[PDB]
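Student: Once you've had a glance at the structure underneath, I'll fire off some questions.
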Amino acid sequence: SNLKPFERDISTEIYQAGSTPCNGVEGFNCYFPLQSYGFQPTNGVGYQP
Amino acid sequence: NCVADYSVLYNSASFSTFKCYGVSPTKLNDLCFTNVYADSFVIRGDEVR
């Protein structure tokens, strides 16, 4: 669910987007919650830090 | 002129590629569209990228 204002809960539980939970195993329809971003000096302005 | 149930193919989990843009995967069932084009064919594996 979305955040309430000023909410910071650090979790690494992979969430199940499919019809069956994967129980913490990165598999089908169970993505990793944390996405990293490829900062580059050549990145576009919309993607620069 | 037909209502589409978007849960059958999303929960079949037989698809090796499922990339949706402009709409999220689990809000297809909520939305109401004017028309949808379906393009069916066979492409080699690494070409699907």
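We number chain B the way Swiss-Prot does; in order, the residues shown are 360-408.
Method on record in the header is electron microscopy, 2.1 Å.
Just so you know, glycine gets a Cβ as well, placed from its N, Cα and C.
Quick paste of what Swiss-Prot says about this protein:
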VARIANT   B:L368 to I  In strain: Omicron/XBB.1.5, Omicron/EG.5.1
VARIANT   B:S371 to F  In strain: Omicron/BA.2, Omicron/BA.2.12.1, Omicron/BA.2.75, Omicron/BA.4, Omicron/BA.5, Omicron/BQ.1.1, Omicron/XBB.1.5, Omicron/EG.5.1
VARIANT   B:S371 to L  In strain: Omicron/BA.1
VARIANT   B:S373 to P  In strain: Omicron/BA.1, Omicron/BA.2, Omicron/BA.2.12.1, Omicron/BA.2.75, Omicron/BA.4, Omicron/BA.5, Omicron/BQ.1.1, Omicron/XBB.1.5, Omicron/EG.5.1
VARIANT   B:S375 to F  In strain: Omicron/BA.1, Omicron/BA.2, Omicron/BA.2.12.1, Omicron/BA.2.75, Omicron/BA.4, Omicron/BA.5, Omicron/BQ.1.1, Omicron/XBB.1.5, Omicron/EG.5.1
VARIANT   B:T376 to A  In strain: Omicron/BA.2, Omicron/BA.2.12.1, Omicron/BA.4, Omicron/BA.5, Omicron/BQ.1.1, Omicron/XBB.1.5, Omicron/EG.5.1
VARIANT   B:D405 to N  In strain: Omicron/BA.2, Omicron/BA.2.12.1, Omicron/BA.2.75, Omicron/BA.4, Omicron/BA.5, Omicron/BQ.1.1, Omicron/XBB.1.5, Omicron/EG.5.1; complete loss of interaction with host integrins
VARIANT   B:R408 to S  In strain: Omicron/BA.2, Omicron/BA.2.12.1, Omicron/BA.2.75, Omicron/BA.4, Omicron/BA.5, Omicron/BQ.1.1, Omicron/XBB.1.5, Omicron/EG.5.1
Student: Taking only the Cα atoms, work out how far B:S375 (variant position) lies from B:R408 (variant position), in Å, as a whole number.
Tutor: 11
Student: Could you state the CA-to-CA distance between B:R408 (variant position) and B:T376 (variant position) to the nearest Å?
Tutor: 9
Student: Tell me, by DSSP, whether B:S371 (variant position) is helix, strand or coil?
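Tutor: For B:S371 (variant position) - judged by DSSP and reduced to three states - the answer is helix.
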Student: May I ask which residues of the same chain, at least 6 positions away in sequence, place their Cβ under 8 angstroms from the Cβ of B:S371 (variant position)?
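Tutor: Sequence-distant Cβ neighbours: none.
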Student: Distance between B:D405 (variant position) and B:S373 (variant position) at the Cα atoms, whole Å?
Tutor: 17
Student: For B:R408 (variant position), name the DSSP secondary structure in the helix/strand/coil scheme.
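Tutor: Assignment for B:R408 (variant position) reads coil.
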Student: Ten-angstrom check, please: count other Cβ atoms within 10 Å of the Cβ of B:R408 (variant position), all chains counted.
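Tutor: Around the Cβ of B:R408 (variant position), 7 other Cβ atoms lie within 10 Å.
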